[PDB]
Amino acid sequence: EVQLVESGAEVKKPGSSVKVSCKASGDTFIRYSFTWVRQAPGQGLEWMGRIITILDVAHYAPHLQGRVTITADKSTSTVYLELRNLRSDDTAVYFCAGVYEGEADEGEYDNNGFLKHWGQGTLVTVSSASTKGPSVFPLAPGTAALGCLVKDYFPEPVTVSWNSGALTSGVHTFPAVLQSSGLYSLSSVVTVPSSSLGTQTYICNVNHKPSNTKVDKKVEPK
Amino acid sequence: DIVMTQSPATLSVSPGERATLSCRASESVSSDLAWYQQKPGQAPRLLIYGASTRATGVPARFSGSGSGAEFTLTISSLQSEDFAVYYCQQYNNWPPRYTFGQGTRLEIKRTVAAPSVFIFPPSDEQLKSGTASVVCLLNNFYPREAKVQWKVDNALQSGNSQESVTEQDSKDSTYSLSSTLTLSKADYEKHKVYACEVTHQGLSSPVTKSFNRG
Amino acid sequence: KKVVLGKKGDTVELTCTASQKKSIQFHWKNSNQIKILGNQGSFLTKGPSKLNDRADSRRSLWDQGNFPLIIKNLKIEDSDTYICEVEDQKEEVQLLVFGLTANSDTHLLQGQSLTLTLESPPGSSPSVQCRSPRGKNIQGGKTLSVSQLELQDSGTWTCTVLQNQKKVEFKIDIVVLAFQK
Amino acid sequence: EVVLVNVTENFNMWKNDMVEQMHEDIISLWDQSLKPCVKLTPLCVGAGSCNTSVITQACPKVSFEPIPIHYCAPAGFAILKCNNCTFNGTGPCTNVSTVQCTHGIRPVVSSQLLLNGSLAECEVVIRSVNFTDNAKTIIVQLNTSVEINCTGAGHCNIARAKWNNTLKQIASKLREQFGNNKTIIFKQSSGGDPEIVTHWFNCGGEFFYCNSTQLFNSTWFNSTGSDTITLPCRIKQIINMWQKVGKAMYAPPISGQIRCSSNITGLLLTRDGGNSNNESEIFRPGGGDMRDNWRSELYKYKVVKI
Ligand SMILES: OC[C@H]1O[C@@](CO)(O[C@H]2O[C@H](CO)[C@@H](O)[C@H](O)[C@H]2O)[C@@H](O)[C@@H]1O
Ligand SMILES: *[C@@H]1O[C@H](CO)[C@@H](O)[C@H](O)[C@H]1NC(C)=O
Ligand SMILES: *[C@@H]1O[C@H](CO)[C@@H](O)[C@H](O)[C@H]1NC(C)=O
Ligand SMILES: *[C@@H]1O[C@H](CO)[C@@H](O)[C@H](O)[C@H]1NC(C)=O
Ligand SMILES: *[C@@H]1O[C@H](CO)[C@@H](O)[C@H](O)[C@H]1NC(C)=O
Ligand SMILES: *[C@@H]1O[C@H](CO)[C@@H](O)[C@H](O)[C@H]1NC(C)=O
Ligand SMILES: *[C@@H]1O[C@H](CO)[C@@H](O)[C@H](O)[C@H]1NC(C)=O
Ligand SMILES: *[C@@H]1O[C@H](CO)[C@@H](O)[C@H](O)[C@H]1NC(C)=O
Ligand SMILES: *[C@@H]1O[C@H](CO)[C@@H](O)[C@H](O)[C@H]1NC(C)=O
Ligand SMILES: *[C@@H]1O[C@H](CO)[C@@H](O)[C@H](O)[C@H]1NC(C)=O
Ligand SMILES: *[C@@H]1O[C@H](CO)[C@@H](O)[C@H](O)[C@H]1NC(C)=O
Ligand SMILES: *[C@@H]1O[C@H](CO)[C@@H](O)[C@H](O)[C@H]1NC(C)=O
Ligand SMILES: *[C@@H]1O[C@H](CO)[C@@H](O)[C@H](O)[C@H]1NC(C)=O
Ligand SMILES: *[C@@H]1O[C@H](CO)[C@@H](O)[C@H](O)[C@H]1NC(C)=O
């Protein structure tokens, strides 16, 4: 069995290239073939290509042919995906995946096209936008609703907790939407007893790692 | 180009009951057909390959059948962990040009639940920044289908709002939704009443929540 | 009468070139006519020599008329004359494999001695010269010994072995400990 | 066809353009027939980096059954045939005839054992371009065939008694050549590519790699069990090319009943040799150069200008 660990999130301008990696551990590297599959936000899986590791031979999806390259370093048990001339629509989570092919070093090869082992995915954001932290505004309140609007940040992701992790019940942190400005926005809301307002303090904690920004926002009645 | 089509796009099943998912190919792919399960935020998980062979670690309640151009994934008794998106994958061609179906989302069927609707005016802080976001929250409803309409001075708004929906709640099987109306400070002060009108199966009549600016 | 010097544990590539750029029958043997390796058409064959598990060619060069004998993890006893037979012609090369070790693998003190020992094949009489980081030079044949190490001798020593007008270079890492008076 | 009276002709099976012609013919046949899913061939003609040529193509599962080829005279030439059953391959033949075409030759591509070929008419015959040269292949021509039955289930069967008798006959001939006082020893291949280390052949379109150690593990004319020898075999997908330097990949088998039966009609052997005061000779299975395969059948024919 091989464990696949991918490299970290990438943020690129359209026109740039990107190279993501996938370290395979735990079995014999050359007895595996590796495939890259991507998934745009809200969309399905797209097969990009597959490398026959023992032969150093890769095959690609026709729509990508020419600007994608898949390579493998046998000395480091690492698989690489390079995508060139990036377009905003290349924004996706990129997955490395693999499957055991048999005793390839002994000439046995089943040429399996299915995918047993998967990496954790690498987010690649392609956009003209520049990195920036969110503005956080209060959504002021038998049950009451309150929250924080987390607006105008880039890139994804942002993480939100309430009262430093003490409050999780009744919390809904919505998936981000991409605004026409090319900046992201989301809201986190929580329902609480209405009798708790004026006594219990509610703070939304917002973390945006890409910009190294962290905001705490007290949300009060009025 | 082999096209994989899955149906239905969404399947709603009561917990503990049988689910049957379909995958069709635009031409024969023999038995070179795999099924994957994917939960939000996670990588896909191989369930079935070769049309009918269960992958290691896959419970016996998952069963694949079919050949040629028509395939079925059957889950005999849905457990909590089985609700997810399912993809089929064709890998018959050579040179390889493998393709995925667009997925079937398997969600929990529960009784209808009307949303609780909340409305939030823009904050003074944001208003100072020169922009106004108004947020309409539909909380804890089922089914996922809901209609949200913004009216400003009783004028139906279009093109100036965006919606977001949560994943189905793990504990009560409901959804929540936010609709955010965005305008400049100038346009915002040009009008008085801001209302969101919500239509949902669980509501006998459309629910309107509003506030008066200022 | 070509001479090639190898380093113990290293890899060496012994060359064989035909008159034309195409793959033809070649075979490598040693001085006792033991078969090392050759081809049969486009396939590699390996003979019953002691080099078997460590001998290879580069078949990607066969079509270019190059039929090299690559020997990895060189042993002193790999030292021999090797013959490539190709197009009714014989190409002869003498391989000499050397090893050079310090008598200590552990860190040494200032004032302590360092002895280097050259492992060499029977019948070879090489000259050796080694130089410390500070420029300390020692020369000899089989064994080279410095009576007293200086702190400034700590680091990479470079030793050259001269044999048959040819030379090969060994780098040996020596540690000499500093101390607070 | 017609025997030539009082004619002596020189033959040289090791320098025979018919062999070269057949070789190019079989390479062409394989190109249009047994197509791999991927083929790789090196290209390092440049000064710096190499440039491996990669071809990817459709690779249908096809049965592959060698069919006899008859070589008739090419324009401007005639085929002469040596009729002597002890002809050693190189030298004067005093019993020569002209023929319209060669006999039917099945272009079997294999290593170690020559299959479905022609038997020696009289006694076992061994041939080499230079017996004294240990690197030159010894071509053995049996006068009695031995069945080898192979299955895709992973083994080949050979009757042990029949093989035993065969080895005895071969060893007798090897002694005749290297010394009647010498012990004749058969050992397994000493190493190299999988295709020449094992008995390599194709059956039902699939490439078999059979471990032949059990066939070559005996000592003859030295001092003074199972009825069947069962060789373990593997069917492989990644194959070293015999036609030129390169690798080819084929799709896995689709048939659950791959069965072959061939007749072993000859062998390719190499002698260890080396400097030794020992009265024994070691012989190992060889092959790899398919020209030797064609030679085993074409040794008795020559093409001459008319
Ligand atoms: O690359 C197009 C190719 O992939 C498929 C699935 O196999 O579509 C995938 O890629 C699309 C982007 O081009 C996504 O929108 C889609 O969700 C994803 O499945 C096929 O439609 C097509 O042959
Ligand atoms: C052939 O041999 C016979 C018998 O020895 C002899 O008479 C004759 O002269 C020879 N020549 C031909 C061509 O027959
Ligand atoms: C390698 O070979 C290909 C195909 O023959 C050729 O197009 C290319 O220029 C060569 N060199 C490079 C760039 O690798
Ligand atoms: C030539 O040898 C053949 C055996 O193939 C034999 O029949 C014949 O006697 C010989 N030729 C003649 C007529 O002497
Ligand atoms: C076979 O040919 C040889 C030539 O080496 C000849 O001298 C010999 O008489 C022939 N043997 C027979 C009688 O078949
Ligand atoms: C074959 O026989 C001829 C003449 O009978 C002899 O001169 C030649 O050397 C032999 N060839 C070999 C390789 O023994
Ligand atoms: C085969 O040749 C051997 C000698 O090599 C001989 O003893 C035997 O009689 C021959 N067998 C047949 C059937 O001709
Ligand atoms: C035959 O092989 C021996 C041993 O390698 C060699 O000495 C001799 O030159 C060869 N004879 C010919 C004519 O090539
Ligand atoms: C090989 O198969 C044939 C039938 O095709 C059979 O007659 C023969 O006995 C078999 N030989 C062995 C050794 O299995
Ligand atoms: C093979 O034949 C030899 C000699 O004829 C005999 O000693 C032996 O019993 C037979 N069996 C094997 C497999 O050695
Ligand atoms: C063949 O089998 C023998 C005995 O099991 C083994 O020693 C040898 O290495 C094998 N040859 C191979 C696998 O090429
Ligand atoms: C070869 O055969 C002998 C007995 O004849 C046996 O003891 C030995 O194990 C065999 N060697 C191999 C490699 O199978
Ligand atoms: C030998 O001939 C038989 C047909 O009689 C065939 O089945 C078999 O495949 C042939 N062997 C090879 C390796 O071509
Ligand atoms: C092998 O030759 C024998 C003759 O003894 C024959 O009976 C059998 O049919 C042959 N088998 C094949 C596969 O050609």
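Using Swiss-Prot numbers, chain C covers 26-206, in order.
Going by what the header records, the deposited coordinates were determined by X-ray crystallography, 2.0 Å.
Cβ atoms are placed via backbone N, Cα and C, with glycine included.
In Swiss-Prot this protein carries:
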- C:26-125: domain 'Ig-like V-type' (DOMAIN)
- C:126-203: domain 'Ig-like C2-type 1' (DOMAIN)
- C:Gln65 to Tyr: Increases the affinity for MHCII; when associated with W-70; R-85 and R-88 (MUTAGEN)
- C:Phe68 to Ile: Abrogates the interaction with MHCII and T cell activation (MUTAGEN)
- C:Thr70 to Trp: Increases the affinity for MHCII; when associated with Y-65; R-85 and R-88 (MUTAGEN)
- C:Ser85 to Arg: Increases the affinity for MHCII; when associated with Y-65; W-70 and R-88 (MUTAGEN)
- C:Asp88 to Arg: Increases the affinity for MHCII; when associated with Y-65; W-70 and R-85 (MUTAGEN)
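Structure coloured by features recorded in Swiss-Prot.
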residue	record	Cβ neighbours (10 Å)
C:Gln65	mutagenesis position	25
C:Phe68	mutagenesis position	24
C:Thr70	mutagenesis position	25
C:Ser85	mutagenesis position	16
C:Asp88	mutagenesis position	19
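Break the domain 'Ig-like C2-type 1' (C:126-203) down by DSSP state and the numbers are 3 helix, 43 strand, 32 coil.
When DSSP labels each residue, the domain 'Ig-like V-type' (C:26-125) comes out as 12 helix, 50 strand, 38 coil, counted as helix, strand and coil in that order.
For C:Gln65 (mutagenesis position) paired with C:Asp88 (mutagenesis position), the C-alpha to C-alpha distance reads 14 Å. C:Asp88 (mutagenesis position) sits 13 Å from C:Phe68 (mutagenesis position), taking the Cα positions as reference. Here the CA atom of C:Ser85 (mutagenesis position) lies 15 Å from the CA atom of C:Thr70 (mutagenesis position).
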